[PDB]
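Visitor: There's a structure below that I have some questions on.
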Amino acid sequence: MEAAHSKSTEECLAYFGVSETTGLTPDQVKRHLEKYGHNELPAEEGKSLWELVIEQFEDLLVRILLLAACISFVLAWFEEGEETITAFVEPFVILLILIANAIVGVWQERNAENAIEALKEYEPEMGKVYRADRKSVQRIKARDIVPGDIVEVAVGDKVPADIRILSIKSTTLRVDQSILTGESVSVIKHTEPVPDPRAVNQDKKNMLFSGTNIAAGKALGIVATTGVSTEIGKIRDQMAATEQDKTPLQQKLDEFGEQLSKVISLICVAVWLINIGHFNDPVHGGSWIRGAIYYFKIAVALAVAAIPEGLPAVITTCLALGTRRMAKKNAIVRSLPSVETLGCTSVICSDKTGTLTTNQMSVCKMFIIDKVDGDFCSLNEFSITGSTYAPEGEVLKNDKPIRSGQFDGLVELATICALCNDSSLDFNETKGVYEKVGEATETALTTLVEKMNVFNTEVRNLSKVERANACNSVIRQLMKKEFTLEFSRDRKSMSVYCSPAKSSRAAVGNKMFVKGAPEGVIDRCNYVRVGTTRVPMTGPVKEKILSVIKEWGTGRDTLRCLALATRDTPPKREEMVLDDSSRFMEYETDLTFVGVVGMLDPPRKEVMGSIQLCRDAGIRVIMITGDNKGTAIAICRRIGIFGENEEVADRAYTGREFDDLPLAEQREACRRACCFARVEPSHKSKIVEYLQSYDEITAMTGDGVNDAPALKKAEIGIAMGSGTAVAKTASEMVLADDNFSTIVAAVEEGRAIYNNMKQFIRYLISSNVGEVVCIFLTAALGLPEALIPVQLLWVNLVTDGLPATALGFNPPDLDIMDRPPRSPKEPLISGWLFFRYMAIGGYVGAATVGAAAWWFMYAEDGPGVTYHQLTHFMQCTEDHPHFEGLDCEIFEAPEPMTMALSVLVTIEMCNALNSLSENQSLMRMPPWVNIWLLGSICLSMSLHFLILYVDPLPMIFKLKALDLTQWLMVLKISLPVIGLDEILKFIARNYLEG
Ligand SMILES: C/C=C(/C)C(=O)O[C@H]1C(C)=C2[C@H]([C@@H]1OC(=O)CCCCCCC)[C@@](C)(OC(C)=O)C[C@H](OC(=O)CCC)[C@@]1(O)[C@H]2OC(=O)[C@@]1(C)O
Ligand SMILES: Nc1ncnc2c1ncn2[C@@H]1O[C@H](COP(=O)(O)OP(=O)(O)OP(=O)(O)O)[C@@H](O)[C@H]1O
Ligand SMILES: [Mg+2]
Ligand SMILES: [Mg+2]
Ligand code: NA
């Protein structure tokens, strides 16, 4: 029964055909279970470890590496010779990296937890029902409960299903529904039907929601829905149906893989076309097997050279490091890849209370009627000091301290504030500050009572724990609170029935003290109090009252106003029904207006500045608040969202106004709106949806399970540190301090992390371009391999990985927050930059291939065969050039490979320097700008020499320590790379402006 709240208890019992005193029969249970299923949320997919291991090899680049690992394996097996000392190193290294890759991938999944499974923490193991086959209640497993059975719940129980309350056994039933409605105060439940078929959860006063808790009382009810049909169940289905897209970088990275895969295959086809002349060679002669092995060798090297094997680790390291940095600033990032997205944040949707404001309530003004005489009318307005909950402060009349007691009107003002209140104060000796007990709104009144002290009590005698509730207790001894008519959103007011303390056999003296939203309370007043007298509510006085209220709540004070009143002659006690909250408003009529109190929930001290940073950064800010529209707008003007005098008619909406708009208008309203007040349960999700239809990267705040759907949908769900674990699990980031300013600071950090990432990504991919050219130039010239797989891998993971990481520490630009949000579609490399890396790549390719060919020719240490052209042959089956001798295996010498590798390492240490800045020369922005980068270069060179001298290594890498002359040749070919990029940058700065 989805609509149970609007049905009477008799109608719910008739619908299921069950009796309240016996419960369902076993046949009913059978059929109901069959029809509705078990009361539980579905189980998450049983992803097996094997399925998880197979996914670690779905990426296109890891599959290419796997393929090359296979070819490598085959080659290191179809080879002939005693090179058994080392041959399967290459394939074992590739495979090892792939294995290490998979392990990590599985490791993360095992430690990852999803929000959906976090909801199941809200379903109790057991529940209690009454079923026909037994006289007494029986506790069964919650999953065995079904729609229709009679359930029993009591204080401490976790509600097992969505239940329509049939009968409240205790004097009252109080529920803690915080997780679903946000109401952090336990609310009173009743049994009468709630007429509105579309009432939001907060107004279903006769329902118990599954996952919620009984704070007080005992009750009997009938199960309306179970499983995915409960409120929490529907939240679980929305979440499950929400698909979160890949981050911008993840998308570019996947696109890069596809293209790389395309380029690699094409290069293989090029190496084939450039050697089609081989078909013109005689069928006899030459080893077709040694020619094939050659091509498969460049295929393996080509694959290894094209893939930036160390990039993922570099990215993850920069992210982990930045994330730890962000934590120091109260931003707990849960998804490393979300740092980027945070930097792209285009719109920030933020709840007001507790995030934009402190949620520390304080009464600042208040007024009572002074005189009423015909058309003449005057009010008595006061001010109060002290923004804390501490009874420290004083009342003021024109900033001149006065005594409240000197005005009876204030004595009654304070009596209403003390009695029509469920809160109190408590001095926390530990912290040393007066903490609140209850809601902020009412506690502000409790605090106001202590400051007013209308009975001039001697509080300067009590301690710090007795000063708390001193003046309140005095007023409590003067009136006996019989019962209280709880507050409810419909009438927006609350009242308490009271009778004098010292009173004999009398039936006169009772009073109802009322507190609530001004408009409704003032409309129910037929009288106005003046000191101790009373006169009839007239238009002059009414407009006067409503005008000040409008001014206080809509002007620059942005005060939350409450009208206080008292029904002088309340109905007789026997004539009131305390169970029908629908009658509470009628009981609060024919009232006597006493006064108005205006309180402030001040903006965080940093919010003003942060909002301005957003404006500079081109980030739109949208406030979501529970305030009425007028006050919401007022507050937006106050903190900077709206200009003090700017028109906002179509930039601020209440939930109601928004719903009345057609879909097209709602979408349009979202592209310009900055303020949403009194927002429905699904509006956050609809707002996110509309924002995304404009490609906005949206950050949205939330804290309870009811915010989970929207948090999951927003590109950046932001949960409160003080919120539910579910909201946190559904968010990309958690504000350890709930402060809006913490979000802005994270966006900036995001912009800075990414800028540095852009550099080391371009740095690493740049080197792969050069490596591919080298492998291509060598395979197109029929030259002996200059660089082999194992070497390339060491350079891409270690040698270049260190500088790359260091680049992640590049100082941020000073105008980081003065620039608009970076467009998601923004490529990392294109235009003139694409050409530059096209030039640098061609350079590196020729420099390495050259350096090796150099040793093979114009080098003393090696065959000085200049212009001999290694291209000519590599089989020595004919031996035409070498007219006389006994050697031909110097084509496999380590010296030449060591010259190429040394050149690669040296040009890369230089290109890392050219990476500090995209367009600035090393003359404007020196290398020492980033000490980590210099330090890394020193560490990488040391590692290079390491594999050149420590015997085990040079054999594994096929390297041989270089001569001082050979080294100098390395510097001669490498160092000039700086000049090349220096010139390319110069052209970008001086001839590419527009
Ligand atoms: C890794 C090494 C190499 C050599 C590679 O093939 O990279 C290409 C490639 C896949 C792209 C290209 C490379 O293309 C070439 O260099 C042209 C072919 C030259 C081969 C000559 C042999 C006969 C990047 C590397 O070239 C330069 C010169 O910078 C730039 C960029 O990449 C990025 O912006 C990185 C995104 C994370 C991508 O065009 C990219 O494709 C895309 O979709 C992009 C948008 O991504
Ligand atoms: N305890 C209370 N007793 C009487 N009137 C109250 C009380 N709390 C709030 N009000 C009044 O009723 C109005 C509606 O309050 P309500 O709780 O629904 O909204 P809110 O507190 O401003 O935001 P939220 O929906 O997040 O709680 C308030 O603007 C105020 O005038
Ligand atoms: Mg409230
Ligand atoms: Mg919430
Ligand atoms: Na999200």
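Recorded method for this deposit: X-ray crystallography, 2.2 Å.
Just so it is clear, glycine is given a Cβ too, placed from its N, Cα and C backbone atoms.
This is the feature table in Swiss-Prot:
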- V304, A305, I307, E309, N796, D800: Ca(2+) 1 binding site (BINDING)
- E309 to Q: No loss of calcium binding. Strongly decreased rate of phosphorylation of the active site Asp residue. Interferes with conformation changes that are essential for ATP-dependent Ca(2+)transport (MUTAGEN)
- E309 to A: Interferes with conformation changes that are essential for ATP-dependent Ca(2+) transport (MUTAGEN)
- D351, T353, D703: Mg(2+) binding site (BINDING)
- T353, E442, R489, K515, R560, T625, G626, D627, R678, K684, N706: ATP binding site (BINDING)
- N768, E771, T799, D800, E908: Ca(2+) 2 binding site (BINDING)
- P789 to L: Almost complete loss of Ca(2+) transport activity because of reduced Ca(2+) affinity (MUTAGEN)
- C876 to A: Loss of ATP-dependent Ca(2+)transport (MUTAGEN)
- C888 to A: Loss of ATP-dependent Ca(2+)transport (MUTAGEN)
Visitor: Compare the Cα of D351 (Mg(2+) binding site) against each of the recorded positions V304, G626, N768, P789 and report the nearest.
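Guide: So, spelling it out, the nearest of the recorded positions is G626.
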Visitor: Select the closest residue to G626 (ATP binding site) from the following recorded positions, measuring between CA atoms: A305, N768, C876, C888.
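Guide: For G626 (ATP binding site), the spatially nearest of the recorded positions is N768.
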Visitor: How big is the Cα-to-Cα gap, in Å, between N768 (Ca(2+) 2 binding site) and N796 (Ca(2+) 1 binding site)?
Guide: 8
Visitor: Roughly how many Å separate the Cα of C888 (mutagenesis position) from that of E771 (Ca(2+) 2 binding site), to the nearest whole number?
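Guide: Between the alpha carbons of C888 (mutagenesis position) and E771 (Ca(2+) 2 binding site) there are 27 Å.
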Visitor: Can you tell me which of the recorded positions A305, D800, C876 is spatially closest to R489 (ATP binding site)? Compare CA atoms only.
Guide: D800
Visitor: Give me the Cα-Cα distance between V304 (Ca(2+) 1 binding site) and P789 (mutagenesis position), rounded to a whole Å.
Guide: 6
Visitor: If you count the other Cβ atoms within 10 Å of each Cβ, which of the recorded positions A305, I307, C876, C888 comes out on top?
Guide: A305
Visitor: Please work out the number of neighbouring Cβ atoms within 10 Å of the Cβ of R489 (ATP binding site), leaving out its own Cβ.
Guide: 10
Visitor: If you measure every Cα to Cα pair among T353, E442, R489, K515, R560, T625, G626, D627, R678, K684, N706, the residues listed for ATP, what is the largest value in Å?
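Guide: So the binding residues stretch over 31 Å, Cα to Cα.
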Visitor: Given a separation of at least six residues and a C-beta threshold under 8 Å, show me what packs close to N706 (ATP binding site) in the same chain.
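Guide: The answer is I179, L180, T181, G182, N201, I235, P681.
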Visitor: Measure the Cβ-based neighbour count of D351 (Mg(2+) binding site), defined as the other Cβ atoms within 10 Å of its Cβ.
Guide: 24
